[PDB]
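Worksheet: the structure to be examined is printed underneath.
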Amino acid sequence: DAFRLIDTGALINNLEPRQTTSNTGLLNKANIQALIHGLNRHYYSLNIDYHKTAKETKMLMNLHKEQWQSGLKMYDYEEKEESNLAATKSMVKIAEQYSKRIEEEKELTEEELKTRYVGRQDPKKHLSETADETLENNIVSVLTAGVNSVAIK
Amino acid sequence: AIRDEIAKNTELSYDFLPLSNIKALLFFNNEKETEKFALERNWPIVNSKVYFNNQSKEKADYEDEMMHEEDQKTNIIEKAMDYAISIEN
């Protein structure tokens, strides 16, 4: 947030509002919606952007990802993920156990194929829970398994 | 052609067999001619015995990344894991 005074003057100049999403006041809603017209004074209409040089943009792209394991990904998370792989194998089995039990009760209670059920989208939610979760658990056991050994000699 | 077909069976079915039996099984009239057939078939010959070291097979025209490869075994295992990812993508 910012503030800038206007009072008398500041007119007979270039176009302040036309820049970014100004000329507003549908209902009272803008920003914090405690403002409407006056805001602090006159609706200075802040515009917040950012610009950086070629050196600054090159940094945060490669530097900032999640945390720093970088420069070698092989052995840093290898021992940590492999040690919990025995427990992960047992935890992913429970997720599959509750998968088909939802789809089994889904088609068992519907003999109609109409909507009295306020079920407007029933299947896609539970279908994605059995898909996206399955799609999440298998890819982390494959893509990581390729670099989990890579021993050669 | 029958004796050549039997020779393919005698490799796997006989680990060690003497010289006198090969003459009787394949119906040979000479013992010296019996050893001559073993030279063209690459059969090791020792005293009163004939072994087979040729049970292991290789070559057979040209093959790459198929049918028990050699130096690509480590890569193909990792390649098969990367093929299913692109099918979904």
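Chain A uses Swiss-Prot numbers throughout; the residues present, in order, are 154-306.
This deposition comes from electron microscopy, 4.2 Å.
Positions of Cβ are set from backbone N, Cα and C atoms, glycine also.
Listed in Swiss-Prot for this protein:
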| type | residues | note |
| --- | --- | --- |
| VARIANT | A:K208 to Q | In strain: NRRL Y-53 |
| VARIANT | A:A239 to T | In strain: NRRL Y-53 |
| VARIANT | A:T262 to S | In strain: NRRL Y-53 |
Distance, A:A239 (variant position) to A:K208 (variant position) (CA atoms, angstrom):
44
What does DSSP assign A:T262 (variant position), in three states?
coil
Quick one: pull the CA-CA distance for A:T262 (variant position) versus A:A239 (variant position), whole Å only.
38
